[PDB]
Amino acid sequence: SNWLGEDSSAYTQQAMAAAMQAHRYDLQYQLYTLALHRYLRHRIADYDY
Amino acid sequence: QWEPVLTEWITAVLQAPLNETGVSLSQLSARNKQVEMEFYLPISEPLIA
Amino acid sequence: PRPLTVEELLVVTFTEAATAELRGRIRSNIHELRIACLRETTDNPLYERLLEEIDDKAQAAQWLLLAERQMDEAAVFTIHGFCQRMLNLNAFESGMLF
Amino acid sequence: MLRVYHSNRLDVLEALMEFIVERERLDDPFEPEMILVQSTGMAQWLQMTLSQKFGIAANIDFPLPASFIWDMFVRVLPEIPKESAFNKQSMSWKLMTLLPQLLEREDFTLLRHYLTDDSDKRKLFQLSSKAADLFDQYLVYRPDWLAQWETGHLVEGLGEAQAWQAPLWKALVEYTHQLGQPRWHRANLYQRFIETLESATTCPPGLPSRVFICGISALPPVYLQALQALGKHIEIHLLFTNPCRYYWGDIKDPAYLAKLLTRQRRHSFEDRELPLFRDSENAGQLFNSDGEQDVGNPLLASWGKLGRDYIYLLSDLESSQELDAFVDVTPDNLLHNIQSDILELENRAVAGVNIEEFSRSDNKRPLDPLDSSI
């Protein structure tokens, strides 16, 4: 949940892509995927990404 | 007085077509979910930015 | 009529420094008396008189050991610290909050 | 089948956790791993060590023992609500309404004299809170008194204030029945739970595969009995960190210590127990009525009351598998000397009982004057 997008046109695939780089949320991608991969390699035997 | 607005907003957000499969979260049972995980990643060799 | 214990000997001492000094002197006297009763010999005249008065040396040693271990809750207190705890104990009779 | 892992340090018990969870593994990835703790620092340390060894330590639950017991109650027994109706604040709020009506009953004169001075509800609130706290402690530790007070009897050999506590409990039970909230609670639930668990099939539904208990040195006998009953069908591990090596508990009967000849197993090889198996058993090491008087180290004998109670509780189970894994220390420093003297359960104090040993002072252990341990 975030800022007051008073019009529905302020939540399109370009506005969110701009806000992704403007708030640097792209690090969470790799960090969370690595964290979940390191857990799957311990839980599931014969795991393929 | 926020109740009629919220009770349709929840139903609107609970039925989205996410990724062409596993969409519309109401078709997910309790055996297939795990909420609020917490992890720990030990890192050596100090991370240069 | 009966031998008492550590937590049933109330002493209302005037000032806090005097309470601390009294506690230290009582603890040291108990330790030295227990050592002298174990060894059956001493040099202090009052300790010699007490050791001559006591008959059961082993029972006396046990009582002094229990007293020394019980000493971390001894009542060498002041009047305010006494009245406060008595009020907080019999709050039903005294009409106080908790 | 309730394995109890005695040890001396926490690094050894940490290696036993990592060996078991690596040797076997859970099938479903979404099934959590349950570990019982008491504070948050222990949980943080456990997560740090597990994650440091493995690579990640995720999806681990740390519930309180009471919450774990209630979860097992609602999982095994049917139609139980997810949380009890007798909370630590709900009793206070109910007695807030209950006390003015219950007043003027020929047994509440003390409360009448306490209350009718003035009324900003402060005294009533404090009395209700203290009463609720006391009843919660009763519910946790001694349920037999509540079982008698449900019918309305009085127990003999007990002190005063029962005459104003028991009708209060009975009226509270009647009030919470009058509202319509669920009736079940921890005093009358555990007996039915252990009764329906002791004699049943080997496959109850929804129970977890295994559970560990780390860093706990305080457990009520009711919870111990419930865990012993639950350990028959699932594999449960218990980790107790005791300082001593041999048995340093108490006694109950001149034939109970004959029954105390249970066999502790070494973690890999053979059996161990306290030395001098019969002379130190029947002789003055164990006293006729109470526990040991010649315990050993005076520091242990003067400080380990709670440890004595806990080892006496765990030295009474019947289905447990008592195994040990200790580690020795060498005497080189002052601190290591004291720790070794505590662990070996030996006395090293010079008293001077006779003139020769009082004169000669060359029988203690020498000290390095450059030591900086203590």
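According to its header, this structure was worked out by electron microscopy, 3.7 Å.
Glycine is treated like the rest: Cβ placed from N, Cα and C.
Cβ-based neighbour count (10 Å, all protein chains) for D:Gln38 (mutagenesis position) stands at 16. What Swiss-Prot notes for the published mutagenesis of D:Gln38 to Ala is this: Acts at variant Chi sequences.
In Swiss-Prot, a published mutagenesis experiment is listed as D:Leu64 to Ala, annotated Does not act at Chi. Sequence-distant neighbours of D:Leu64 (mutagenesis position) (same chain, six or more apart, CB under 8 Å from its CB) are D:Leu36, D:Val37, D:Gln38, listed in sequence order.
For D:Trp70 to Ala, Swiss-Prot lists a mutagenesis experiment annotated as follows: Does not act at Chi. Sequence-distant contacts (6 or more apart, same chain, Cβ under 8 Å) of D:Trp70 (mutagenesis position) comprise D:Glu83, D:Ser84, D:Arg186. The secondary structure of D:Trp70 (mutagenesis position), as reduced to three states from DSSP, is helical.
Other C-beta atoms found within 10 angstroms of the C-beta of D:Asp133 (mutagenesis position) number 13, with every protein chain shown included. Quoted from Swiss-Prot, the note attached to the mutagenesis of D:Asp133 to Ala states: Does not act at Chi.
Per Swiss-Prot, mutagenesis D:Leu134 to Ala is noted as: Acts at variant Chi sequences. D:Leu134 (mutagenesis position): 13 other CB atoms within 10 A of its CB, across all protein chains.
There are 10 other Cβ atoms within 10 Å of the Cβ belonging to D:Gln137 (mutagenesis position). Among the mutagenesis entries in Swiss-Prot is D:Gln137 to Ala, noted as: Acts at variant Chi sequences.
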